[PDB]
Amino acid sequence: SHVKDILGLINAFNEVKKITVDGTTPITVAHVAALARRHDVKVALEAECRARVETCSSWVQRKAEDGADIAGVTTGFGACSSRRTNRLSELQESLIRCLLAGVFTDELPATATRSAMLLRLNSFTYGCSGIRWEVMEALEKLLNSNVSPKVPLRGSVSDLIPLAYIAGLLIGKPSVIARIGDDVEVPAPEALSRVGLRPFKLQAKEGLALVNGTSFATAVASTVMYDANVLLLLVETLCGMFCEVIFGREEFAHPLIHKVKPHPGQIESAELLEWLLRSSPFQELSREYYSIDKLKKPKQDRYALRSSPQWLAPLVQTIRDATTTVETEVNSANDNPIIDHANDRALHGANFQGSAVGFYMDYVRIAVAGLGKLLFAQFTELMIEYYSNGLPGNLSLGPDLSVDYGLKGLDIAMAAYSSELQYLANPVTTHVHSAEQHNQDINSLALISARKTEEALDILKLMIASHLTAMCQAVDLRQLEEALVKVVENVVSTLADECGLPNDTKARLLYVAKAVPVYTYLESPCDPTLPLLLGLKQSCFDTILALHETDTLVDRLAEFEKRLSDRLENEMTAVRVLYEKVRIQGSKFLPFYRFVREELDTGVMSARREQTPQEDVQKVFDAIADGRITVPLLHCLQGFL
Amino acid sequence: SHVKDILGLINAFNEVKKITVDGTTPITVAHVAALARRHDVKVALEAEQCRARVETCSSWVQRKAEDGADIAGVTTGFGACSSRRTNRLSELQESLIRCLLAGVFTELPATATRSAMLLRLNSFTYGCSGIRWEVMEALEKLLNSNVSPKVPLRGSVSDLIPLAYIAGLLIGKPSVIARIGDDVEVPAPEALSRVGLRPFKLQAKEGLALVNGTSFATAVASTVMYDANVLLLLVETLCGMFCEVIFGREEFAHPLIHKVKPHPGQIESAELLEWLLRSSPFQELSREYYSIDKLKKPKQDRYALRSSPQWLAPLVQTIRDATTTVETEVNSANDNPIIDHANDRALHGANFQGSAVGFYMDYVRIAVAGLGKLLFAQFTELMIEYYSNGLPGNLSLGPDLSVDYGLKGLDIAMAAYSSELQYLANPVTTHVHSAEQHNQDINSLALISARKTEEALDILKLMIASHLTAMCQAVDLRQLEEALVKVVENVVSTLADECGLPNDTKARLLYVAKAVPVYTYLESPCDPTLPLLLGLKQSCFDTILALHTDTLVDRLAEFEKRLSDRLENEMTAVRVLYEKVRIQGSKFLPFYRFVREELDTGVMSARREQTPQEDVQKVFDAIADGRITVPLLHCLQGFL
Amino acid sequence: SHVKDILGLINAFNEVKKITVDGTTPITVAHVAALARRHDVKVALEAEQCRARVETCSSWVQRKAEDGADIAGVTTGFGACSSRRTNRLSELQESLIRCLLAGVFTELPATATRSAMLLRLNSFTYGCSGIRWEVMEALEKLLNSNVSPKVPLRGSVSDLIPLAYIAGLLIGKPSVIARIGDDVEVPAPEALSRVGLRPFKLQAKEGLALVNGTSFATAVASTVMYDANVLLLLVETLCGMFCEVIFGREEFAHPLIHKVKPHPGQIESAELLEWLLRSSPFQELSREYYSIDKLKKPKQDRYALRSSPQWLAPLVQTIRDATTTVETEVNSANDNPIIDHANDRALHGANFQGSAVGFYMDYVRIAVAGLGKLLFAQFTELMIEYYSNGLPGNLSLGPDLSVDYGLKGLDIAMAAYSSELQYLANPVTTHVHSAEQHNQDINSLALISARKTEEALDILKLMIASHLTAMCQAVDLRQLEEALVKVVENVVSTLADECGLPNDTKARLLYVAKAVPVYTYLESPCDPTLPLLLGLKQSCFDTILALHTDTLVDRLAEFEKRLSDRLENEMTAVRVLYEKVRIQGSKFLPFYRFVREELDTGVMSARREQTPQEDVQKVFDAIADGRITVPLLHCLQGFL
Ligand SMILES: *N[C@@H](c1ccccc1)C(F)(F)C(=O)O
Ligand SMILES: *N[C@@H](c1ccccc1)C(F)(F)C(=O)O
Ligand SMILES: *N[C@@H](c1ccccc1)C(F)(F)C(=O)O
């Protein structure tokens, strides 16, 4: 299952200490994200591939000096390949001068730049580039010392310009500013000095080897894919939590439905959902709910739940397939020419072309928009009492609703999030311009597309934060609902006894107490115009007709109504105040609820809780953003398969 | 390789005579396309494999419904109205169809409608729907007799409305119009009567079972995917023909380049291209071209060729992966509720949701726009003399270029095609509205997206037809080029002898004859301002300096004189002969022969009265109708 | 107001008999639409006005060209080939047409082609083109004889290729096919023969003059803009009908709201709605409805109604501004070079560039998607009982809702329509490719854009047809609702008397009869679990408490029981009578009368055999063919 694979990715991300870089061991997107996000993670360039790098650089320098005809080595660049030259080093310097052509408006973050440095280093290990081993050592040292050039955001059609800043750092260009850690910014020569390095003088092919790759597009794509995997699993998992709070019917996940429409992501998402819901105490409450006035309640849930495995299917498949493609790029010799020293030739192709990554970034962004739409639809149902099977509008606890609009602010924001996400999911690859003196008449735009997919995932994180916050609110509301109905049942049962009401009467009144949704009268339980009293009055008329001594019965019914308005509200208030100052304990989602409520220190939202929706959602968003959210996720999924 | 898989689809499409429909044998996109496109193809619904499970299921449903089992859309209302119950089993199903006959004629083609009928029939064979066997037999007979309802284009969010027209035909609704073949349209009851059927009276679940599927989206997606596979292979293949006519360097396809960046589609497209170009006689002309004035010509080709395997990789993978997804949908019980009669349950889910198809239709449309951009970039290079390595601008033969703008009209149209294609490739699935009393708060829009991808492929067909036409033109221009240079060399060599020029002078003049691109002076070979005489004059001045006289000057003046007597006539003669060879040893011979001989065309010029339209129409028609697969399969004979 | 301007356009469309083409009188979008759609409308080319300047100009060009003047595309090659000079004046023009007959049939409708012919003729009247007057006479004759070439859909980046087919017809190219009326297709030479014309022999500049224009993009844009104006006014107007049936509060249109946020389209749409709603019998019912249980009902309407003027503002302004721009293009010399014969120069520019039209087609398509979203929002509200203030879900009459899903099918199609419309409204102009040997490195794509906006308007027409059909259903439901509540009140009143209930009891019971929405219990009025009996039970218990006996209880039990004697029977009788009033005093009467009486429809239900398709088709056809303007103009009589 993809679920196992994604669990493996999260474990790899957490557990890795050293990234082995050797030209044979694959680097995964979890490795890239770990390097970028955990500075205790170190690169270990393992020589055992040094010999082949050396053979390659020796071949290049010798052949170039002998006058071999090799594009971008003894010839001009791009559309200028007709021009030949024996000025081997000057050719390489002229390239970097030409490409230091970005403008600061905004910049690629250090996370992306360090990731790109890793990916360039990795490419060099295959022994096809002709770069000196010493330059590779320097990259390893820069990576492990938290040094990176400041790189302008735009200019790549995929990654000459941004890679030129890494080259600029290595050759000690004074105009190139380098970061060391979070605040220090110094010119390149002093950055090199601070970490015990000296500037390189570029030899044959070395300028081109440094800039002629897909490292920035693929770096961003790697963290994008790591995040898309984690957030996909989170969304699939939270569909079960939605089913719990909305009073869904877990049958939507039945294996036979999916066996007969066997898209792999459809089968796998449902398999997870069936397992999450199998022993659910909330599904027990759901069954009890639909057995009361069965024929007045929907037979099936709305699509945002019942259709979730069908919806998720292409999203799972897209994200998993795109992960394979990005990792193939990470572990490639993206460079040109490709030096085949074993056969004494330089091969002229286009491995710098980032089209595999670019197209898949467009697809993943559409899939991400699909995930956001699922979240938006679920959230919408949860906010509307007509669709939420007993929950109050806006998940407002009240009881005074005139001064408690609940999660209405979050609801409005969810629409804004989904709307921007759908806009972002238009493709970038459809916008190919004929570029660079018409030499680059197809080009991938892969870094641009990866950047837009990253922006989409940022919005998805916000939507997940909100949805999880709303579902924790709904857990509290469902627990309080159960406690409140029992209080109402007990008060009605005991007052029927006290007032000496007949059994026909007692049975009718208890039915009303069980059947009427408590959140419809919580605001003023003894209001004669609200559903509890309306139900009770209807039943009182019916019992009088059924039993038709009349005057003594009426006497006792009037007394019942009097004592109800003296005690009911007080008992309902007490249980609520107690709750503010259980089913979730038996649920697979207990780790999420516990994390949000206890670990992040939050509570049921109301006019009495002084923290803002911002303050609460911020805590959840921060935990999604920094990866702490994977702890409850892995706890929740323990034992699955 | 995907190449063998696609060849397999093509052979299946052409070879199938009967489509077996039995609940276990898979239907591929080739089977769907063959049914749609070849009326000789018949459906064979196999009773022995599946009648028993179908009958068990319908009996179960009718018995449970009559006993008051609570089953959504069977004893309850539809969609947002599932909370209402009823024992009016038939009337409930009638009311559904009445409600859904809601399209407007401002239609879906018969190909798509018959494909959808096939797909609905297939869904029923899994024994989860509750429909009667007799209705399935009626669908088979309608399919085999070329009877299908006229269906409105729009209304589906994925396929209640369009499927209701098939239901409408089955129950003999007078407002539903049915085609019988190409020439007859009659009301539904008359159609049933003409093929010996009577209208069905809907039983429990049967109206819902007929409409609650993904049949139209998946029907369109199936022919879309068949076409996308064929056109993909054609585009990949034609990258090799482009290399041949543009004077490319075949090294771009070297397997080591792709071994070190091993996207499967990159490896596999390069593998095909290496094989197509191996020992090519055109690649031999290319080598010679780059050996002449070597240091003044590009070391590498432009991206439209050199970067082609890298570009193709995601496009190959998208199209092959979408094919798998669409075929899983074709072979699924797309219906709800799903009847597990063996365990006495009606299972409530959403197999009517066409999301797997819809999302993949969005992706394929992006991939098709990628294929179009590749074609546009190659065609652009081919039209511009600065980028075509000796070819004339617009592939104009002339010789009089003032009255021959060649393929400039096709070039303009290629920009228009690519532009519209890029626009079409925006996603449909990003436009989900919360629909049907907010019950359908996610919905796939799969049929809309499939229709847009279908529109995109129509345009790609146009682009391939033009590109292939242009490359046949370029084949003729390269062959004429080789013949012309030999004539110029012969005339120069024999006039050098005749005029008694030194061996030094003879050699210099022959180099110019070899080096100057003939298309730069074909218009007026002896014009002193054009590159032939310009090179000759330069060489004549140098030779006077190297030998320094009065008689040498006399002889060189006699050479120039005699050149203007002889050269143009001999060049005209060889061109005229050509209009009234390397391609014979090229793997692309079957394409050139198909376009020139079988479709009856010729090198384009002011002397050929057929318009670019007339020539491209023939090629486009052969792409549209499948004839193009013959030269394609011939071309690839022996590959792997 | 833009309202008066649109009424002006409609009147012109209907009343024009002859289009005057004279080089000074403007042609509007109503004129283009009328020529395209009304064949009795004839072109009148006026010689006295512009023949002299035409003849002066064609004489200047022929003389200058024959004398060797250097003029692009006249004595030089075309586009990227302008450096090539020639004295082959006629053959240069022939070579252009040959090169541009490059479209493929996979076609533009005759309406668009004939509109394009009108527009090319118009451009020629400015006397800047050099075309012969006789060619202009031939276009007038072809137009008036209903002869037009068959033109391929694609190939223009804006309109050389499609215009080449008009040129092909005029010069009698055999490969060009011509329509004569609805039924006849012949080769171009026979078409000319039948109208007494002979093939033209192109003189200097004339091939270019025929093709170097924006005629097709602008022809499509003209009918698009005419339709956008009519449909805009229809949507605005129908917002008032929506208010009436939804029980809106007309105060949203109050002039002060819009004076303080004075976007011209906001003020003018609100001004119309204020006037439409001012003496409304439905707004009277609305106010009565909100006076009953006032504090339990919304203070404000939802945005689809209350925010309509603010929403409409940019859409009105976009559509009106685009009309101006399109008309400027219709009335322009879109040609190149521009001959200034009076100053003896040929001016080299780019008036063939259709960028003004292209960009505005993108904007209008965005505005059309805005209008579609407004209709979708209103339709959605109307289908959902929680949002419709007493109307039944799906506007189902029932009474048995288990077999009446009302307009659910139409609701689903409205989501499908809006979804596709939002997708279409992505821009085309963002997809400029560098075209035609990189000569056309900016190009407008105006025809492609115009075509997409036309497709969006087709969808908007379907949405308006559905929305108007739904609102007529709602009118019937509101009128029936008022009649039904009166029946319930009378039954309750008389039974309360007959059972000898106290006056206080009678008054409480009557309040329930008035306050409970009748559509919540119409299905089974005496059902003890539905809201009528629930309210009566509560009231009966409260009476017992208030007066706290055995005779009171006996009489209350009799009241309840006798309710099932008469109530359902009288409610059935009044409904059945209705099936076989407020709208008579409403400004929307003409629409209701048009849909019900003129189109022959009725309140939708399980008893009415017509399908939703059959009903919506009639409304759609009337929108499409312009009949809908009759009730629109009647509705608006007396406005300002
Ligand atoms: N990627 C190409 C390039 C183009 C412009 C400037 C620098 C480099 C390349 F020419 F170097 C190549 O390897 O194809
Ligand atoms: N697909 C659903 C439907 C909705 C509206 C009209 C007809 C059918 C369904 F309700 F039938 C379902 O199976 O969920
Ligand atoms: N619009 C130009 C053109 C380009 C290619 C073929 C025909 C015409 C033009 F060159 F004619 C011009 O007027 O700029």
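To match Swiss-Prot, the residue numbers of chain A are left as they are there, and the shown ones run 9-56, 58-114, 122-174, 178-567, 573-605, 618-677.
Cβ from N, Cα, C; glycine included.
Taken verbatim from Swiss-Prot:
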type	residues	note
MUTAGEN	A:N231 to X	Abolishes enzyme activity; when associated with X-355
MUTAGEN	A:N231 to A	Abolishes the formation of the MIO cofactor and thereby abolishes enzyme activity
BINDING	A:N231, A:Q319, A:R325, A:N355, A:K427, A:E455, A:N458	(E)-cinnamate binding site
MUTAGEN	A:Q319 to M	Increases deamination activity with beta-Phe. Increases beta-regioselectivity in the amination of cinnamate. Abolishes enzyme activity; when associated with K-325
MUTAGEN	A:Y322 to A	Abolishes the formation of the MIO cofactor and thereby abolishes enzyme activity
MUTAGEN	A:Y322 to X	Abolishes enzyme activity; when associated with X-371
MUTAGEN	A:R325 to K	Increases deamination activity with beta-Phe. Increases beta-regioselectivity in the amination of cinnamate. Abolishes enzyme activity; when associated with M-319
MUTAGEN	A:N355 to X	Abolishes enzyme activity; when associated with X-231
MUTAGEN	A:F371 to X	Abolishes enzyme activity; when associated with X-322
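Everything Swiss-Prot records as a feature, shown here on the structure.
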| residue | record | Cβ contacts under 8 Å, 6 or more apart |
| --- | --- | --- |
| A:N231 | mutagenesis position | A:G81, A:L179, A:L182, A:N353, A:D354, A:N355, A:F371 |
| A:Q319 | mutagenesis position | A:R268, A:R325 |
| A:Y322 | mutagenesis position | A:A396 |
| A:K427 | (E)-cinnamate binding site | A:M402, A:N413 |
| A:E455 | (E)-cinnamate binding site | A:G87, A:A88 |
| A:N458 | (E)-cinnamate binding site | A:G87, A:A88 |
*Listing the recorded positions A:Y322, A:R325, A:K427, which lie under 8 Å (Cβ to Cβ) from chain B?*
A:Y322, A:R325
*So which of A:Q319, A:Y322, A:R325, A:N355, A:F371, A:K427, listed as recorded positions, have a Cβ under 6 Å from an atom of ligand 1?*
A:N355, A:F371
*Given that the record lists A:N231, A:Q319, A:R325, A:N355, A:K427, A:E455, A:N458 as binding (E)-cinnamate, what is the largest C-alpha to C-alpha distance among them, in Å?*
58
_I'd like the Cβ neighbour count for A:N355 (mutagenesis position), meaning other Cβ atoms within 10 Å of its Cβ, all protein chains included._
25
*Could you check what DSSP calls A:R325 (mutagenesis position) once collapsed to helix, strand or coil?*
helix
*Count the Cβ atoms, other than its own, that fall within 10 Å of the Cβ of A:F371 (mutagenesis position), considering every protein chain shown.*
23
*Would you count the other CB atoms within 10 A of the CB of A:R325 (mutagenesis position), including those on all shown protein chains?*
24
*Does DSSP put A:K427 ((E)-cinnamate binding site) in a helix, in a strand, or in coil?*
helix
